[PDB]
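Enquirer: Starting off with a structure, shown below.
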Amino acid sequence: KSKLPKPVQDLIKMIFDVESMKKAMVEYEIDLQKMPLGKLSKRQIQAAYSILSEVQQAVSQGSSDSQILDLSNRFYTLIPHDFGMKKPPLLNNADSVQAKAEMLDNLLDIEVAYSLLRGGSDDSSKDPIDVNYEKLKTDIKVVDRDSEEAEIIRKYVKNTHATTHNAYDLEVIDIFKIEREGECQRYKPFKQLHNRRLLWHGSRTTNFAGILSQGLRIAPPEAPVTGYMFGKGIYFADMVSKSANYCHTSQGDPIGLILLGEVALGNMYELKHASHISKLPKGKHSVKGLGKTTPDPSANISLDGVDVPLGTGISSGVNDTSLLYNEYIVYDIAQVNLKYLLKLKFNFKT
Ligand SMILES: Cc1cnc(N2CCN(CCCc3nc4c(Cl)cccc4c(=O)[nH]3)CC2)n1C
């Protein structure tokens, strides 16, 4: 029997659940009879990204539906979908490419989680929770509810839920302080950079074994750059509800996970609309997608020398922008230092 605290044991069970991995793949319309969990590989995912890039080029060249058919079919040959003896839907537009790129990003984290479960040793005398915990190479500790850091974190959740995201309310169940092995050392060239901020990152429950073991990663070179609003980087929000939407929780699964990370933004490149960039302009360290609403800047507080934008939402003064709320993007994995992990209960009003 494990000596780990009960909330840590529940987190490990949740993140390594095989049935949840299968459920995420069904949601993606993947044919599990043709492509089961165990048959998924890095090689196949990479080849699928490369076919999406071929679809992206054909779309930008203004190719007809008859011309795109062979390229669309190629993607389905690599990643089999659930359609029986029917023709699959045509991937003839930008929205299609973006939906499929997002699915492949998720498959990469699911493949990592399954590879950890299969690639080790079997010993019945050890508690499986302890065995799976060690595979994460992350120190996980419970933050005391009555502590100062828990008070600041609860305030950030309470103040940054947008009015436009009123389909649900959030309840903080557990707060974990996290320390990925070697991340602190990796972050050292950016530890004293200006504009360091504590920001949110929401993701499906099935991605968290991949995130804790490998950290937050950028889409690979094979991936189509137009399938990402501001190119291939790591995306964050200053509004808890903007990131919580990306947990993809529902009435049938109302528990989700969210990260709080220290991001070294430095000199920000401020944008109002889509820009599928390969590299940042000289002297820039990040992208700031300018939102119509921003947390109140006079309510900005400091937690261990890092700025926490926990103010209530007010007008930014920015006109004619495609974003309702801010977003922040970094293009170097070393610019992120993961600090906390929150387990949230979603109370749906719909
Ligand atoms: C190689 C690799 C491994 N796993 C990945 N994926 C997995 C999927 N994950 C989705 C992130 C979702 C998200 N999007 C946001 C946007 Cl678009 C704006 C503002 C905030 C957010 C936010 O909090 N979460 C991306 C990384 N990749 C690319």
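Chain A residue numbers are taken from Swiss-Prot; in order, the displayed residues are 662-1011.
Positions of Cβ are set from backbone N, Cα and C atoms, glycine also.
Copying in the features that Swiss-Prot gives for the protein in this structure:
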type	residues	note
ACT_SITE	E988	active site, for poly [ADP-ribose] polymerase activity
BINDING	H862, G863, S864, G871, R878, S904	NAD(+) binding site
MUTAGEN	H826 to E	Decreased polymerase activity, leading to the production of short poly-ADP-ribose chains
MUTAGEN	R865 to A	Increased affinity for DNA damage sites
MUTAGEN	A870 to S or L	Increased DNA-independent poly-ADP-ribosyltransferase activity
MUTAGEN	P885 to G or S	Does not affect DNA-independent poly-ADP-ribosyltransferase activity
MUTAGEN	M890 to V	<0.5% of wild-type activity
MUTAGEN	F897 to S	10% of wild-type activity
MUTAGEN	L926 to F	1.5% of wild-type activity
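Any idea what these are sitting next to in the structure?
Expert: Same-chain residues at least 6 positions away in sequence with a Cβ under 8 Å from that of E988 (active site, for poly [ADP-ribose] polymerase activity) are, in sequence order, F891, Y896, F897, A898, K903, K949, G950, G952.
On its own chain, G863 (NAD(+) binding site) has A898, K903, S904, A905, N906, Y907, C908, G917, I919, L920 as residues at least 6 apart in sequence with a Cβ closer than 8 Å to its own Cβ.
The Cβ neighbour count for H826 (mutagenesis position), using a 10 Å radius over every protein chain in view, is 17.
Within 10 Å of the Cβ of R865 (mutagenesis position) there are 19 other Cβ atoms, across all protein chains.
Sequence-distant neighbours of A870 (mutagenesis position): residues of the same chain at least 6 apart with a C-beta under 8 Å from its C-beta are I676, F677, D770, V773, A774, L777, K796, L797.
In the three-state DSSP assignment, the secondary structure recorded for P885 (mutagenesis position) is coil. Sequence-distant neighbours of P885 (mutagenesis position) (same chain, 6+ residues apart, CB-CB distance under 8 A): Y710, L713, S714, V716, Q717, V758, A762.
Non-local contacts of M890 (mutagenesis position) by the CB criterion (under 8 A, 6+ apart in sequence, same chain) comprise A935, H937, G950.
Other C-beta atoms found within 10 angstroms of the C-beta of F897 (mutagenesis position) number 26, with every protein chain shown included. Classification of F897 (mutagenesis position) by DSSP places it within a strand.
Neighbours of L926 (mutagenesis position), defined as other CB atoms within 10 A of its CB across all chains, total 23.
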Enquirer: Taking only the Cα atoms, work out how far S864 (NAD(+) binding site) lies from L926 (mutagenesis position), in Å, as a whole number.
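Expert: That comes out at 21 Å between the alpha carbons.
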Enquirer: When the Cβ positions of the recorded positions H826, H862, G863, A870, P885 are compared with the atoms of ligand 1, which fall under 6 Å?
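Expert: So the answer is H862, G863.
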Enquirer: I'd like the number of other C-beta atoms within 10 A of the C-beta of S904 (NAD(+) binding site), please.
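Expert: Result for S904 (NAD(+) binding site): 23 neighbouring Cβ atoms inside 10 Å.
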Enquirer: Out of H862, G871, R878, which of these binding-site residues shows the lowest number of other CB atoms within 10 Å of its CB?
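Expert: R878, out of the binding-site residues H862, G871, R878, has the fewest neighbouring Cβ atoms within 10 Å.
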